[PDB]
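**Q** I'd like to ask you about the structure that follows.
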Amino acid sequence: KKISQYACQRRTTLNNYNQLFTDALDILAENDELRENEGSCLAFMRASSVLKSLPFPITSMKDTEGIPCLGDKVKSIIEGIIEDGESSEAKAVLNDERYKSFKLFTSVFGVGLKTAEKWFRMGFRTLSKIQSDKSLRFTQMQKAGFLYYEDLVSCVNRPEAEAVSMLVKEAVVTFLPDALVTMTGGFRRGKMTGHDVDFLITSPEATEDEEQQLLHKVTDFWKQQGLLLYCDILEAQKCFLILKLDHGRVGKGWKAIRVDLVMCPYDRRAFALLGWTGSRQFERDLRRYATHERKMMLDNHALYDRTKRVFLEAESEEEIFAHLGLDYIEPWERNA
DNA sequence: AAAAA
DNA sequence: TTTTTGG
DNA sequence: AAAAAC
Ligand SMILES: [Mg+2]
Ligand code: NA
Ligand SMILES: [Zn+2]
Ligand SMILES: [Zn+2]
């Protein structure tokens, strides 16, 4: 059948038969992100995403016929990999000094595009030279990023994610006993690793005040146990944390783990769950499909119909998919 | 960079 | 061709 | 301004 240009109309499981092509496309996309070429970045991310959905490996140029998001530039890259098993374009990016510096600097929690560019233009090339510099001033986020660097750069596995789930649930039910805690992100899509562990917290009986106070109560509780290594609460309501995960719950005997908690009103739980499950590409295409194909607006809180001038209600992800005129895609099929 | 407008 | 690309 | 998210 006809492969859609939208990730939300494709089933993308973790069994990628085209990793040789998508690893090269992911490097080219990352370079364009670093060079602030948003458009070329998006074109390589879409091409990589569509190849990830294929139930077979590309073995010839003829196999690319009728596949969307594969223009002339992308087909040249695929042709080159079929030729000798390597991408000369991706190899050049991997050896580029700006690309190497941007990957290294942005690997620090609290360092993005602007700070990485600033440090590179100052002549810095290593994290050791940045940390030991007497003139540089670091944000509270960067201080935590450097202090827990080794732990944060190693990836979180499923036993660790589960151990964190237990800590989150134990803390949450202490203040809201009827609260529902769901692991979202990559782990909900079936990944066996991740950079962090994400949770959606919601309560069917909590008041507007109770809902607002929960993340402050849970983080104060952890601060008292000496488990809160970093905390930033944002406006729903969410927090970006670093938690101390003791070895015994799954050297120094503990591991720093990046955790994100999202508190949402009970009614909006389907929109939040859908938004936080991801992948990033699946979310982008859901919103793009809603706008361009249905004249609808979708976000983590709601679904709005621009023609009917009404907000559409949903108690489940299935209901959101049905409002959009999409076949339901399971979370493990959203790895776009 | 690719597809829609 | 010019505009959009999550937002 | 910057970073943090899927
Ligand atoms: Mg995650
Ligand atoms: Na970063
Ligand atoms: Zn996260
Ligand atoms: Zn909204």
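Numbers in chain A track Swiss-Prot; the residues on display, in order, are 148-382, 401-415, 425-510.
Recorded method is X-ray crystallography, 2.7 Å.
Keep in mind that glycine also has a Cβ here, set from the backbone N, Cα and C atoms.
According to Swiss-Prot, the protein has these features:
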- A:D170 to A: Almost complete loss of exonuclease activity in TDT-L; when associated with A-29 and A-473. Decreased transferase activity in TDT-S; when associated with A-29 and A-473 (MUTAGEN)
- A:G333, A:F334, A:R335, A:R336, A:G337, A:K338, A:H342, A:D343, A:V344, A:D345, A:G449, A:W450: 2'-deoxyribonucleoside 5'-triphosphate binding site (BINDING)
- A:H342 to A: Nearly abolishes enzyme activity (MUTAGEN)
- A:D343, A:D345, A:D434: Mg(2+) binding site (BINDING)
- A:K403 to A: Nearly abolishes enzyme activity (MUTAGEN)
- A:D473 to A: Almost complete loss of exonuclease activity in TDT-L; when associated with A-29 and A-170. Decreased transferase activity in TDT-S; when associated with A-29 and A-170 (MUTAGEN)
- A:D473 to A: Nearly abolishes enzyme activity (MUTAGEN)
**Q** So which of the recorded positions A:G333, A:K403, A:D434 sit close to ligand 1, that is, with a CB under 6 Å from an atom of it?
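**A** Among A:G333, A:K403, A:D434, near ligand 1: A:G333.
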**Q** I'd like to know which of the recorded positions listed (A:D170, A:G333, A:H342, A:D345, A:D473) lie near ligand 3, counting only a CB under 6 Å away.
**A** A:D345
**Q** Can you tell me how far the Cα of A:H342 (mutagenesis position) sits from the Cα of A:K403 (mutagenesis position), in Å?
**A** 17
**Q** Can you check which residues sit near A:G337 (2'-deoxyribonucleoside 5'-triphosphate binding site), meaning Cβ under 8 Å from its Cβ, same chain, 6 or more apart in sequence, and list them in order?
**A** A:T160, A:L161, A:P505, A:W506, A:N509
**Q** Should A:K403 (mutagenesis position) be counted as helix, strand, or coil on the basis of DSSP?
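**A** Its secondary structure by DSSP: strand.
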**Q** Out of A:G333, A:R335, A:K403, A:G449, A:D473, the recorded positions in the record, which is closest to A:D434 (Mg(2+) binding site) when you go by Cα distance?
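**A** Of all the candidates listed, A:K403 is nearest in space.
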**Q** Among the recorded positions A:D170, A:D343, A:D345, which ones place their C-alpha within 10 angstroms of the C-alpha of A:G449 (2'-deoxyribonucleoside 5'-triphosphate binding site)?
**A** none
**Q** When a 10 Å sphere is centred on the Cβ of A:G449 (2'-deoxyribonucleoside 5'-triphosphate binding site), how many other Cβ atoms does it contain?
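**A** Result for A:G449 (2'-deoxyribonucleoside 5'-triphosphate binding site): 21 neighbouring Cβ atoms inside 10 Å.
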**Q** Counting other Cβ atoms within 10 Å, pick out the least crowded of the recorded positions A:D170, A:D434.
**A** A:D170
**Q** Can you tell which of the mutagenesis positions A:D170, A:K403, A:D473 lies nearest to A:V344 (2'-deoxyribonucleoside 5'-triphosphate binding site) in space, using Cα positions?
**A** A:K403
